[PDB]
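Since the structure comes first, as structure tokens, the remarks are kept for the end.
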Amino acid sequence: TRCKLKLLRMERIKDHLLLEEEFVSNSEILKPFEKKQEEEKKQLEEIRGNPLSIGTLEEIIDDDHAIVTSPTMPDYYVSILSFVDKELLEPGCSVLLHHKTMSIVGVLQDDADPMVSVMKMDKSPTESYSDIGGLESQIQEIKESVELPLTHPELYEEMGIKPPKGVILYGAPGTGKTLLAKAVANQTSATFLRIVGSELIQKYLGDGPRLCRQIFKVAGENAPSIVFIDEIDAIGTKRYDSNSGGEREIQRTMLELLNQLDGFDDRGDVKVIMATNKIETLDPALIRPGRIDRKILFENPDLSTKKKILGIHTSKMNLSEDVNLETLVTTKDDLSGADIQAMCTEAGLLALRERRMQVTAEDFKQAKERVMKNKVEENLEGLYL
Amino acid sequence: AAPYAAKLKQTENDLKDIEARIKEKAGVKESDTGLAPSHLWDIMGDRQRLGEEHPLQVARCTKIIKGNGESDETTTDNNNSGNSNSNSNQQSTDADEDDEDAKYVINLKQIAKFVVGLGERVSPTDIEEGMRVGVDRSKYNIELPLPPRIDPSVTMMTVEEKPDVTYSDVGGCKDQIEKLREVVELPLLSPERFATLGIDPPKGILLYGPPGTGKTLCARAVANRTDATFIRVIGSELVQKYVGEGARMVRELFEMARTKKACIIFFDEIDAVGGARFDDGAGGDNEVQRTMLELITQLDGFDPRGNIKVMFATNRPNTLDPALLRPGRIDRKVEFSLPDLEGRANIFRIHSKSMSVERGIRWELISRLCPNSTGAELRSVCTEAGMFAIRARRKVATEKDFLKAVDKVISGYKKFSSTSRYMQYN
Amino acid sequence: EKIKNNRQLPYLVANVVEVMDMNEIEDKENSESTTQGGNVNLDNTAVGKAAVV
Ligand SMILES: Nc1ncnc2c1ncn2[C@@H]1O[C@H](COP(=O)(O)OP(=O)(O)OP(=O)(O)O)[C@@H](O)[C@H]1O
Ligand SMILES: Nc1ncnc2c1ncn2[C@@H]1O[C@H](COP(=O)(O)OP(=O)(O)OP(=O)(O)O)[C@@H](O)[C@H]1O
Ligand SMILES: [Mg+2]
Ligand SMILES: [Mg+2]
């Protein structure tokens, strides 16, 4: 009771003050200036018409022009002029054009696009510094590769080695490979990119290779970063369709991904994470070792590892005096970490079933037998016996 | 339930306050774009924006006509073509004469084709096939030529001249490397011997192999040794190909090498772009087929090549045209393959050379334990061993630190078949 | 002079898919294959000489 009040003491006053502070300041900003900056703004608005057609800058020719490719079907030789500089632009950046006669009138985007919006996230990570136990060892391998160059680059220099680039998490479902990456990201306090690899692909053609570029482009602006491209399996060796409407799309999109990962330089400052079911849903060579270090094979919790996962859950639920910690383990045979969480959800539903406010002995025992029954084989001991 | 219940609602209101706080924040951002040196750009900026002088559409020539002999008047003429230089100057039963030539037919990037005239800045020697040309917003007519394609400036990046790679940065003094020397250096020094024998001197080579061997390192190695300038194109890094854009990618760099003497044209990774066509496939492409048709004819044309050598690296020889695989394009074929024990000793010695480690290590000792492998895996053993070494807090990775690193890659191999052997006691 | 104004630049580029030519007195009247009285013409009011482009 006393400490949840202390969270309230810290959060209510500081946070409530912060809203109020923003709200007055929006007025207050205006008042210091009354000419010069106001004037320049005023003529920016006369110059720039309403609406503005979006552009994408392909390239700058150094003579006060450029070439843009726009969602308007023909391309344009546009000029660079009015409240924009030649060096305020870089190629491949998104520009704002004048409706009447296309001209770069400045930038207020700088790689602002919807695919950027999905990718950047302001969400809170689900796990923070391995909240849920088990897989102690595997995290002390992600950390060596990913977290460790960011935190201390010096140690690699004494060693005289180049620092790693990226990790590949793979193997079993229900082992929380996608959640360890979230843990590592919160530990450092890095920039995290939840983009999903499957969100670049659509029926419509020719859109995809833009999207692959934009990932590497944004990641480098906000570096240091951790990039997670989750579920790069779907864009693997496989094909969209066996008829039509996708013969090209997977082929261009994957190839284009390998290229801009290597083309950065061999960096140890923008890490990638590829989350994949297996290497049998991807191409047999990726990009392909010395360059992609390290590879982490997830396999099923062992008796030690699954104990650890379980102890977390059971303590957050009523009672444990009824059926010993050991007696849960003993009854269970080795399975993924989802099966361990599943037994506890079912146990809780069973306490509801009885209409108890205690997880009784009976509830534990049934919940254990249920999961084992899904998920079953018996010809391991049938070949034998 | 007063201890948690009351405190639950209090938790909730704070979160909602925080969501509201973020929408207040993002509705005002940082002012504006106004910059004092581009406020002076505004003086010129009003005049051009209101005038009819931009934008110019990007078009590009796709078809050349000669503007007499075209068949523009159709009165007493026949066919689709005339005399190829006259059509209205030999007859006035058309009732017209015109003296316009090299009119040219452009394509817009909306995929709409138009014939246009010529400006006051244009003459037939400023225009060509494949060259960007700017045309009006409304009624079209060429104003200013723009340089050919989107290739310039993007190609130059890929080209590095005079590599900082020799046969010290390649391990093994392999069989392929000995046949590689014969192709570039030997007919460059002395084209006399080849002439007298009555063989036509090797100048085509295709380096191919599994990934991770270092087919490229060698190719760079000899480029420096022969002391020739190096021109590189990578046809899976450079993916411009659209309607014979990649034929313009090929032409420039080949054309540049040809103006110089003592050169290497290295065409790399041509599995795509100038590679296999996908008409047969479900891809329907024959955009990479223009790149192919150009590449062949550039070679064939260059011949005798004056001791300027055309090299090829491609991963697979399955992605090549059988016209390349006729002699006079490719003459020598080298498959790169797994290095021997000492060859794998050498790739380990270079990796280890960069490291700051204890010197008491012996390179042969480590590579024994190692199986037959790719160079890229031996890069991985040193980088992995580096990570184990800092973790244990040694500033050196001992011989023992590299044996742990070797073992983990192998253990994976065991996981995919079956573990445990008879070699735990033999 | 009226025709030259057209033949002068720019102008659209196209291809011809097929040609369809019918003559006057197709039923009794017209170069079309419809039923209406008179207007025997080459293509002006009674179309039948045509290119599909
Ligand atoms: N080391 C760990 N980190 C995080 N959670 C873990 C750990 N070990 C086990 N778990 C357990 O595994 C459960 C399942 O995780 P989750 O279902 O998200 O799996 P995944 O391997 O990322 O899957 P998918 O293939 O469905 O994308 C967690 O809820 C937790 O109970
Ligand atoms: N001969 C070698 N000497 C030293 N290291 C080597 C050698 N061969 C390969 N390696 C290592 O492997 C890394 C990557 O492979 P490399 O670029 O040499 O190969 P490739 O088979 O020509 O490749 P790709 O399929 O990427 O074109 C090198 O940067 C280097 O560290
Ligand atoms: Mg997952
Ligand atoms: Mg290579």
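All chain A residue numbers match Swiss-Prot; in order, they span 53-437.
Heads up, the Cβ atoms here are built off N, Cα and C, so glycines get one too.
The DSSP secondary structure for A:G223 (ATP binding site) is strand. Per Swiss-Prot, the feature ATP binding site maps to A:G223, A:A224, A:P225, A:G226, A:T227, A:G228, A:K229, A:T230; the stated evidence is sequence analysis.
In the three-state DSSP assignment, the secondary structure recorded for A:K229 (mutagenesis position) is helix. Around A:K229 (mutagenesis position), the C-beta neighbours below 8 angstroms that are at least 6 residues distant in the chain are A:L221, A:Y222, A:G223, A:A327, A:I348, A:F350. Here the residue is the original one, while Swiss-Prot reports the published mutagenesis A:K229 to Q with the comment 73% loss of ATPase activity.
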From A:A224, A:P225, A:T230, which binding-site residues have a C-beta atom under 6 Å away from some atom of ligand 3?
A:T230
Got a sec? Which of these binding-site residues, A:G223, A:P225, A:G226, A:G228, has the most Cβ atoms within 10 Å?
A:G228
Give me the count of other Cβ atoms within 10 A of the Cβ belonging to A:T227 (ATP binding site).
22
